[PDB]
2 protein chains.
Amino acid sequence: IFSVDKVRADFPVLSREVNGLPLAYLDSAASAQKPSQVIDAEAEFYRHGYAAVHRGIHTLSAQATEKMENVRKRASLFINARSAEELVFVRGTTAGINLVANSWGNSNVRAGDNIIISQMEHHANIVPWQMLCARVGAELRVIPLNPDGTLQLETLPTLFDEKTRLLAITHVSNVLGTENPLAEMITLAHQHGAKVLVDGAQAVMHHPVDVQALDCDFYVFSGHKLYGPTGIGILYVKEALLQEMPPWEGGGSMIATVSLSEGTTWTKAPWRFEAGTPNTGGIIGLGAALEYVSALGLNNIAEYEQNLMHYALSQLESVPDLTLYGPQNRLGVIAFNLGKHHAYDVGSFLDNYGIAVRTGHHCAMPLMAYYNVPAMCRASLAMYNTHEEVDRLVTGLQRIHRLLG
Amino acid sequence: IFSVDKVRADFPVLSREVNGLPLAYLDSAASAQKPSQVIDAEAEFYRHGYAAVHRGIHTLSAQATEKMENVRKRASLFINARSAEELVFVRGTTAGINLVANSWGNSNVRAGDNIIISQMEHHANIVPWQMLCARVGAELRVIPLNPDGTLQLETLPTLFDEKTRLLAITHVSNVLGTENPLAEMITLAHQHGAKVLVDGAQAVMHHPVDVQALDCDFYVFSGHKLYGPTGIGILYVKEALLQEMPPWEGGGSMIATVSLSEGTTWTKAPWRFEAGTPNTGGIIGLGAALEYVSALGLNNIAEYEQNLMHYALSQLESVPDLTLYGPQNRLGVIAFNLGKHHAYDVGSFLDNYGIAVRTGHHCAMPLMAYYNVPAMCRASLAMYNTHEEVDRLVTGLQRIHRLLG
Ligand SMILES: *Cc1c(COP(=O)(O)O)cnc(C)c1O
Ligand SMILES: *Cc1c(COP(=O)(O)O)cnc(C)c1O
């Protein structure tokens, strides 16, 4: 069983005061706080083992290269990929999607084809496909939403045909907390020869993820939302697909050969897609974050988080004129608006109480437009958040409603 | 005046032992060790101030955004850029050059134009231009080398004409240590309406750099070679140029607006070119590295490093059958080969003595081909290296020559 008090003791930021009051950090969906196990692992690498990593001859460089490839292996086991060589180190989810859209997209999506996304996607899983479709002369199709924040699955027969090359779909909405039925949608996409990219940036911290079970063709997520450092993410690609993908960004570490007269050759994938000096510090930190999460146990995390979410939704019933967006079974995040008050004002009062929520469009303007609002508030309920923090949120919304009503 | 013993005490890795012997780290040109001022600044941000940075409403996010923009300002002052908004945070020098080659290159280099590089360039400042020229139907021209490792400047009349759109040129060679005469080459390029990108990745740690004095149009360098964290670099672009450059990689943080029916608009530059969550941890560390270097004083650093280099070149005269490559007045690095022994074997013996040098082509295969060798050894002599470490290198080469000769 899970002990939130023991977990919280690992996170030094949670002792912080904001506005003279104890911090209630309810914005882990934008970025997660990091335990000292992760902070110190990166710091210790810099203090005692630092070097460049291009299988350099000398000992520090050789050992740093081994550490980095060990993290790649650890990450592949974390998502149950079949091979470590199916994972690419990327700057984050946004860059991973741009990499797929350029390298794979440019050579596999042609004039008259279509790509399917959903109306709940983060901008990072929309704009690369808009740009690709424009470059290539293809059509971007959109799975629409139901009022409860789930996809209108009944529209899939109208969107999938023999010209559908790709479904790009979020695992878990960063706004609504909706978990989409990936395994079944992937089966349908594969019946038409379409590949599937899964945006897993809001999934990998909430429960186990198994890309062989899912059978997805691409899977992306960001380290900094997985209690890890900034500047590092993971792109999983099926080996058979990845080994055919052409280069993207160019230079050292990714070339095999450079000639001014004979041109340039490229090295094998996954390294083909990691140009320049990698973010070795962030990779060390990410490995430590995976070890930390695996030690707690993702099923223990999920159980505690589901209990906290059930408690929050129960308690929020006592807030007058509160509008919630999304399904009853949401993961991770609660999107809401208070009466007719603008989200910006609600979040400002909450911050004044020491409570950190996010306001605005959450990088999902088409989702805001579907609900006919310009913005929402969003509270994340992560594994280090508590019932008492939920009580502070509920009381704060009650006070705000009484003060501004 | 500079005190190497005080400086070295700031760098915890320099106490390391390699192979049971005290480390002599002579590979700072591949990547620099970091002082605890830099390591701890990043760690403290994670421990006490961490949050997402997209001018979030709540206090931690607002303060993190301010910290990041303060580093941008500090970096602009470090290179004497006129405005902080002329600097883009990039993954490193390689990504910065790829950004210029795609965004600026694709809309300013047309069929029948030419681009000029030199024969001493790092692959990162070659391959993006090869790819651009192929995309666009332009010609890549090359300034050749002299035997002493300087550019054949007399060839410039044959390479520059009214169709030259860009000169892409290294400030300091990562192999030879040659410092190129940028100010004069930039004047000539500008007479033809050509822009100039300067690869400054081996310059910014050795002496002051002033991009207004240089009048370069683009300037790039990497944090991890400037005693800073991995995963972060700086791209400087003249404001008038940068404000016309179209987007590159797409998603949140760089869009102004996303609509599924009306398309997408982009935000203003510099932020236009920073898609996704930035590497906030690395940006904090980079700011601390700039403060640390500025506190030591770049002119004090240059004076000490020049003295160390003069001592090394003097002492290396006592190594039999040593071949040095490059000019007498080199900065930072000494490239060499020992007799007919392969560089890999020489570097392996040096590593066995605890001495870290780099071997191989150094991401400069055309430079290796010019000298008709497959590889070289390279020792870097940075601000924390000592006369005693130079003595260990000289003795080691003597022992290797005696043992394998
Ligand atoms: C280090 C180096 C690069 C590449 O920089 P990264 O940090 O690996 O992207 C480019 N040019 C020169 C001269 C270099 O020394
Ligand atoms: C965080 C987020 C992204 C963007 O990830 P970055 O780390 O900012 O690149 C993409 N998709 C979803 C669902 C997200 O929550």
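Here Swiss-Prot sets the residue numbers for chain A, with the shown residues being 2-406 in order.
Heads up, header says this was done by X-ray crystallography, 2.0 Å.
The backbone N, Cα and C atoms fix where each Cβ goes, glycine too.
According to Swiss-Prot, the feature active site, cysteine persulfide intermediate maps to A:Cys364. Non-local neighbourhood of A:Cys364 (mutagenesis position): A:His123, A:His124, A:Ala125, A:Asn175, each in the same chain, at least six residues away, with C-beta under 8 Å from its C-beta.
Where Swiss-Prot documents A:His55 to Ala as a mutagenesis experiment, the accompanying text is: No effect. Following the DSSP three-state reduction, the secondary structure of A:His55 (mutagenesis position) is coil.
Quoted from Swiss-Prot, the note on mutagenesis experiment A:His123 to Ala is: Loss of function; possibly due to destabilization of PLP in the active site. Secondary structure at A:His123 (mutagenesis position), as computed by DSSP, is coil.
One mutagenesis experiment named in Swiss-Prot is A:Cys364 to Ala, and its note says Abolishes activity towards L-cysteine but not towards selenocysteine. When secondary structure is read from DSSP and collapsed to three states, A:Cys364 (mutagenesis position) falls in the coil class.
One entry in Swiss-Prot concerns the mutagenesis experiment A:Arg379 to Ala. Its note says: Loss of function. According to its DSSP assignment, A:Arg379 (mutagenesis position) is in a strand. Sequence-distant neighbours of A:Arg379 (mutagenesis position) (same chain, 6+ apart, CB under 8 A from its CB) are A:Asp28, A:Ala30, A:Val176, A:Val334, A:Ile335, A:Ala336, A:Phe337, A:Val358, A:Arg359, A:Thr360, A:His363.
Its Cβ taken as reference, A:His55 (mutagenesis position) is surrounded by 18 other Cβ atoms within 10 Å in the chains shown.
Among the mutagenesis positions A:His123, A:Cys364, A:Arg379, residues whose Cβ is positioned under 6 Å from ligand 2 are identified as A:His123.
Neighbour density for A:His123 (mutagenesis position): within 10 A of its CB lie 24 other CB atoms from the protein chains shown.
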